[PDB]
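Beneath this line is the structure, given in structure tokens, with notes to follow.
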Amino acid sequence: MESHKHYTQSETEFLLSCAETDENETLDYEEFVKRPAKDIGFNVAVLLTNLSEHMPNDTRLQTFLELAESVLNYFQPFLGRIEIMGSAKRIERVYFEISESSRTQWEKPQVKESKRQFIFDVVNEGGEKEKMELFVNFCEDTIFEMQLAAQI
Amino acid sequence: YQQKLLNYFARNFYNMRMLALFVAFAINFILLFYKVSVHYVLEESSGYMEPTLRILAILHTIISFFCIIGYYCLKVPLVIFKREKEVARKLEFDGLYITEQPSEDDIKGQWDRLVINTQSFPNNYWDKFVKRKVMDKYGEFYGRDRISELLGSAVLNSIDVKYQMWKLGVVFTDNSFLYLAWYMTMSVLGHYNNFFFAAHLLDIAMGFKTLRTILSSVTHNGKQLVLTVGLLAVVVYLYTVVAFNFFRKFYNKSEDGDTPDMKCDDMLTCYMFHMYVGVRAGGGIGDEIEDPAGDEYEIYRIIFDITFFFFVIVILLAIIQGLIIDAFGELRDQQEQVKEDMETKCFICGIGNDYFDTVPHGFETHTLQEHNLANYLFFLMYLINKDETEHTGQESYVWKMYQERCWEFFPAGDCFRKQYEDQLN
Amino acid sequence: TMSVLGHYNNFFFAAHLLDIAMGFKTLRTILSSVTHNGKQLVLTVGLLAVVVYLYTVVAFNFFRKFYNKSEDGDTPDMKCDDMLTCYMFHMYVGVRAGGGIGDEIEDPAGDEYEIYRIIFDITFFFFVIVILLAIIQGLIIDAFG
Amino acid sequence: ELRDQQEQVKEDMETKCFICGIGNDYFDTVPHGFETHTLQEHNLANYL
Ligand SMILES: [Zn+2]
Ligand SMILES: [Zn+2]
């Protein structure tokens, strides 16, 4: 631990003071499952992203986000955002969590071909309200494909 | 160990599927060196060919078997998902077996009854509260027990059978499974005779991709091609009718004169003659016929010949080639249309790349951060795995609509930027 | 290199006529029509070879006796009894005949296998002579468009 | 030519009301505007 993060009582030797578990001049690997933290940091990232996206033009908050960029850079792959029409007849963002065993199954394999064929069939045939039903059926079928591909 | 083996075959379906093809190419490359005296083999002084054939014939049947097992493990659950899903939605939102009771047509509907009575009907669909919903929604208007009677290393000792008859009836109607069954059947027949392995060269179509886009040009208008061939047969029938009435004597296809006569005096011989040497001559029918040098019916025969030419050889063959060529053009125009639509419009809203491209890179943010298909898929993937107790207000407002199929929560003609234009808003 | 070899033999200068493609402009736009879909053309030729292989398989099993390309009768027999001769026969006088394969073959006047041979001939015609050649010409024409 | 004709009629009856000649932009502002204009308000059949 020399290259990744710097060397202070609060950065590197902090972990060594935390790591005084064994007695044989060695150290285990349960430190990482003990430290757990990203379950909290994700919600913090969602909070700060919500505040930035909804209340821009506040330099007080940009000063804050410039302190937290090392965390937001971690949680950008895992962080979603869509837009729905809420109960209040107003558009609303919806922040939520994305796994890794979904991003590593929607990306590389044949499901891109499935998406391409879906878009082809939709935008040729088409319809009024037999569009989003097709998209949702595609999403359901694709979800079962990804789940079964995880079962290995 | 069984489950690990089945997961190995399912994970390695396409690789074995491609391996059978190279096996068949090898077999049919060896078959080029066949001979007779009875169908022996004579190599170019190398006796290592018979045993290679004898082992490859076995490998092909084995790999066909493993490909069938891969198809049963991998892709069958998805078609079963689709059937169970459509059945459940027909029950809830349309009321099929309660009110409609479908025709003897729609044989899917007649076959898809004896899954209803069973325990593990929603084995794959992941919606277990189906039967409860139908008991709730029709428990009184039609019946309560009338509904319930309608609905309800030691591995190989207890399992349902009412479900696994419907399941097999589904998969044996599945097209690709039947294709792989034909594959295995021909490889099994490959040992009775080692020429039946030639039929497994037709898997290049399903295997390669661009070859399928070649053959789509023919498949796009196969109906029109077939009816054109029918028109051809009818026209040739009229021409032979005319010939059988009047021009019988020209059709002496014998040798030099003062010889026995081989002639088309009937109708069923003249018709096969015309359809066999009349279109398949490049010039028509006059090429294969005695010449009318000084007959009373000369100009009529000349008209018969050149009209055969200008209606069968030119026109209808041109119709065939034109159907192919228009197929190519149609498919290309389709793909250009999808590019134009997905470059001019958001898939979800239908707004335009003019409200957004006001700002730099607006549309390439709308379709990459805000309104992505994938982030609208992962939301469902989140909601499903989540429990109905941990839902927030937004997730519950959405989950009430998903399981009752409204779709108003998707935007349409509106967006976050249209709502909150930064205008004291 | 070819101009240097032109002195060993003064026919190797013929190969420098192929520079008209790189030289002229509109000729390159001609030949782009073929180059646009050369992959598809090549795979079409592969399909053709496979189909002819199936047809000669059928012929080698059943229709061996019609393929006497000798002179008049009571003569020695020049025949396609093997498979590797029948395949080159079909790919050399079967597509390159304008009519198919029945043109270059003894006629089935009164055989038990008559209608099967007629089917073999006209299906060869309507699948090789018409269809696949039309696919070739269509790939060119779609290239122009 | 015949194929292009049919594509033209699909484009016209998806981009315009037959009666007015307005556009599917005034209406699609609202959800399902054009598919109400050509199904409840300005139908050929209700004018017949
Ligand atoms: Zn959008
Ligand atoms: Zn109108």
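Quick note: numbers on chain C are straight from Swiss-Prot, i.e. 4726-4870, in order.
According to its header, this structure was worked out by electron microscopy, 3.3 Å.
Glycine is treated like the rest: Cβ placed from N, Cα and C.
Among the sequence features in Swiss-Prot, the mutagenesis site C:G4819 to A is noted as follows: Strongly reduced calcium channel activity. Abolishes ryanodine binding. Spatially close to C:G4819 (mutagenesis position) yet at least six residues away along the chain are C:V4777, C:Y4780, C:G4825, C:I4826, C:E4829, C:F4849, C:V4853, judged by Cβ distances under 8 angstroms.
Secondary structure at C:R4821 (mutagenesis position), taken from DSSP and collapsed to helix, strand or coil, is coil. What Swiss-Prot says about the mutagenesis result for C:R4821 to A is this: No effect on calcium channel activity. Abolishes ryanodine binding.
Swiss-Prot documents C:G4824 to A as a published mutagenesis change and attaches the note No effect on calcium channel activity. Abolishes ryanodine binding. Within its own chain, C:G4824 (mutagenesis position) has C:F4850, C:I4854 as residues 6 or more apart in sequence whose C-beta sits under 8 angstroms from its own.
For the mutagenesis experiment C:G4825 to A, the note given by Swiss-Prot reads: Strongly reduced calcium channel activity. Abolishes ryanodine binding.
For the published mutagenesis C:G4827 to A, Swiss-Prot gives the following note: No effect on calcium channel activity. Abolishes ryanodine binding. The DSSP secondary structure for C:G4827 (mutagenesis position) is helix.
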Cβ packing number for C:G4827 (mutagenesis position), 10 Å threshold: 22
Inter-residue C-alpha distance, C:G4827 (mutagenesis position) and C:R4821 (mutagenesis position) (nearest angstrom): 12
Other CB atoms, at most 10 A from the CB of C:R4821 (mutagenesis position): 9
Neighbouring C-beta atoms (10 Å sphere around the C-beta of C:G4825 (mutagenesis position)): 25
Filtered C:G4819, C:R4821, C:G4824 - mutagenesis positions with C-beta under 8 A from chain B: C:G4824
